[PDB]
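A.B. asks: Pasting in a structure now, in C-alpha cells, and then I'll have a few things to ask.
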Amino acid sequence: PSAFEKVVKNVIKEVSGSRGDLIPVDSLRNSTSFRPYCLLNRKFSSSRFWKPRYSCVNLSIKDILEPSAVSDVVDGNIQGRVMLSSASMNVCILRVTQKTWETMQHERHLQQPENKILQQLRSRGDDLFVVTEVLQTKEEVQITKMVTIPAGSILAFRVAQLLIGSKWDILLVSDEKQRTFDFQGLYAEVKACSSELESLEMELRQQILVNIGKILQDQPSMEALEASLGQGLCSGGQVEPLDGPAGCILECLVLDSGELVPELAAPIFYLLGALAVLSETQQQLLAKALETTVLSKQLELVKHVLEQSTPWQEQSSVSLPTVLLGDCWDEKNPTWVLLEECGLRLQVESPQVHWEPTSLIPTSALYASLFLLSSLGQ
C-alpha cells in the first residue's frame, strides 16, 4: 500500500458491502480498465483458499455477443461522504441491475465466431468475469506528495463470474467451484502438494529453488511461466521452450519433446499461483531467504496466525512467539513486513498481530509459498 492504496482501503473498509465480495482496485492508472460491463480474467484456481489477481482483458462485454451497443450504467447511489486517515470526499457507486442483465441475456446471445481471445483464454482454463458494480469518485480530489484524482476515477468493483458453452449467464453468487468453460483443509491442500515434491531428485530441487529465486525479482517471467504451465496442463500437447530462469524451470517439466509431466508440473503450477498473490516488496524479501532454513519459522509463525484466527470471519487478534524468530522483532524484522505487506497491522506488545478477513486470501498463500519452498531443501 504505497500512496494511493491507502485512500482505497479507507473507502472499502468504512462502507464495506455485506451483499458480496468487494474487490479493491490496485493502480490509479489502471482504474479505467475496471468499468461496469467490462471484462477481467483470472487464471486457473486449483485451490479454495485463494484466487489470484483479477487481470484486465482490455475489453467490454457488448463485443463478445452478437449485436453491439454496453446498454448503459444504472444506479447512481451517492455514497454521501467518507472519513480519511482534503479530508471531506464524497464517493458514489454504480451498479447494474439483474433486470438489465437478464433482458440482455435474452436480448443478445453469444457471438460464436470469436476465436481471437475467447479461444486464447479457454486454451488455459481461465475463469471469466464481468464487472457488475463499481465504486468511483465524484469530486476532483487533491490529497497529500500531493496527488490529484479526477472525477469518476474508480476505486473498487464487484465482479460476476460468467460461464460459457451453449448458454451464457452471469454468476452474481460467487460459486468458487463452477469453472467458466477451515484450516484442516488448508494444511490438507498444501501438504498433499508438498508430497509430490518430496519425491524429486536433490539437485533437481535446488535448481528450481535458485531459478525461482531468480524469477522472484521479475514477475513477467513468472506470468509467462504460470502461462505455459496452464496452457500445457488442462489441454495436453507440447509447450514452447522459454528463456531465462522461466525457461530453466520449464526445461525441468518437458519430457524430451515439449510435453509436460503432470505428476511433476501441476504442483509447480500450484506453487506459482501461491506466489502470484504476493506483494512486490513481499516476494522480493522472500527471494533472499530461499537458500536458508529461515522459512520453517516464517511457516510456523504464519501457521500460527491462521490456526489462531479461526473462525476466519471475525476480526480477531493473535499473539505470536517473538522468541522463535531469534532476531529482535520490530518494524525492520523480515516476518513483520511479510505480514504487513500481507494486509495486517502489527505491534510489539502482545497481542502482536491484528488479523482481518481481508487478509485470509493473501496470508493463505504466504503459508503455502513458505510451506513448499521450505519443502525443497530437506
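In chain A, numbers come from Swiss-Prot; the residues present are 2-70, 83-98, 116-174, 205-241, 288-484, in order.
The deposited model was determined using X-ray crystallography, 3.3 Å.
Quick reminder: no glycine exception, Cβ is built from N, Cα and C everywhere.
Here's the feature list from Swiss-Prot:
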- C39 to A: Loss of oligomerization of Gasdermin-D, N-terminal (MUTAGEN)
- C57 to A: No effect on oligomerization (MUTAGEN)
- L60 to G: Reduced homoolimerization, leading to reduced ability to induce pyroptosis (MUTAGEN)
- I91 to D: Reduced homoolimerization, leading to reduced ability to induce pyroptosis (MUTAGEN)
- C122 to A: No effect on oligomerization (MUTAGEN)
- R138 to A or S: Complete loss of homooligomerization, lipid-binding, relocalization of Gasdermin-D, N-terminal to the plasma membrane and pyroptosis, as well as loss of bactericidal activity; when associated with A-146; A-152 and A-154. Partial loss of homooligomerization and pyroptosis; when associated with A-146 (MUTAGEN)
- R239 to A: No effect on pyroptosis; when associated with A-237 or with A-237; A-248 and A-249 (MUTAGEN)
- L292 to D: Disrupts intramolecular interactions and autoinhibition, leading to spontaneous pyroptosis-inducing activity (MUTAGEN)
- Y376 to D: Spontaneous pyroptosis-inducing activity (MUTAGEN)
A.B. asks: Note that 30 residues are unmodelled after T174 and before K205; then state the distance between the two Cα atoms in Å, as a whole number.
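C.D. replies: The unmodelled segment spans a Cα gap of 6 Å.
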A.B. asks: Using Cβ-Cβ distances, find the residues under 8 Å from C57 (mutagenesis position) that belong to the same chain and are at least 6 apart in sequence, listing them in sequence order.
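C.D. replies: Listed in sequence order, they are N31, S34, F35, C39, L40, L41.
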A.B. asks: Among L60, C122, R138, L292, these being the mutagenesis positions, pick the one whose CA is nearest to that of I91 (mutagenesis position).
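C.D. replies: That would be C122, nearest by Cα distance.
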A.B. asks: With every protein chain in view, how many other Cβ atoms are within 10 Å of the Cβ of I91 (mutagenesis position)?
C.D. replies: 10
A.B. asks: Across the 12 unmodelled residues, what Cα distance in Å links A70 and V83?
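C.D. replies: Result for this gap is 5 Å, Cα to Cα.
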A.B. asks: Relative to the Cα of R138 (mutagenesis position), which of the mutagenesis positions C122, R239, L292, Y376 has the closest Cα?
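C.D. replies: That would be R239, the closest of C122, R239, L292, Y376 to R138 (mutagenesis position).
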A.B. asks: How long, in Å, is the gap between the C-alpha atoms of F241 and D288 where 46 residues are left unmodelled?
C.D. replies: 28
A.B. asks: Can you tell me whether DSSP puts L292 (mutagenesis position) in helix, strand or coil?
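C.D. replies: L292 (mutagenesis position) sits in a helix per DSSP.
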